[PDB]
Amino acid sequence: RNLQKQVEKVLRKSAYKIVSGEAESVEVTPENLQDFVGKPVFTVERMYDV
Amino acid sequence: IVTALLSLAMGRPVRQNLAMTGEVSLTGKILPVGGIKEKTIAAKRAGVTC
């Protein structure tokens, strides 16, 4: 379910970037993804090395 | 807090105008902290250089 919310949010921001923005066709990518949901929540910590 | 105690243990003042932040987990491997932009503007406001 919670994934569903992030998916729809990515979509609706694509929609506002279609309706009047400067984008004719959005295509989400990992580098620009930061703009669409902001800072990551979880991390890949690996709290220690050895 | 750690560096505080250590300064006190030897009586040496910490080098002046040094701000820091982080987390420590009983072996010294520092861990990420969040919200960094706000702490950054505050440190710039206080004149701390490091």
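Here chain B follows Swiss-Prot, giving residues 860-909 in order.
Cβ atoms are placed via backbone N, Cα and C, with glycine included.
The active site annotation in Swiss-Prot covers B:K898. Cβ neighbour count for B:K898 (active site): 13 (other Cβ atoms within 10 Å of its Cβ, all protein chains included).
For B:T880 (mutagenesis position), other Cβ atoms within 10 Å of its Cβ number 10. Listed in Swiss-Prot is the mutagenesis experiment B:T880 to V, annotated as follows: Enhances the basal, but not the stimulated ATPase activity.
The note that Swiss-Prot attaches to the published mutagenesis B:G893 to A is: Has low basal, but normal stimulated ATPase activity, and retains peptidase activity. DSSP classifies B:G893 (mutagenesis position) as coil under the three-state reduction.
Residue density at B:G894 (mutagenesis position): 9 other Cβ atoms are found within 10 A of its Cβ, drawing on all protein chains shown. According to Swiss-Prot, the mutagenesis experiment B:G894 to P carries the annotation: Enhances the basal, but not the stimulated ATPase activity, and abolishes peptidase activity.
Under its mutagenesis annotations, Swiss-Prot gives B:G894 to A or S the following note: Enhances the basal, but not the stimulated ATPase activity, and retains peptidase activity.
Reported as a whole number, the C-alpha separation between B:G894 (mutagenesis position) and B:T880 (mutagenesis position) equals 11 Å. When Cβ atoms from all protein chains are considered, those within 10 Å of B:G893 (mutagenesis position) total 9, not counting its own.
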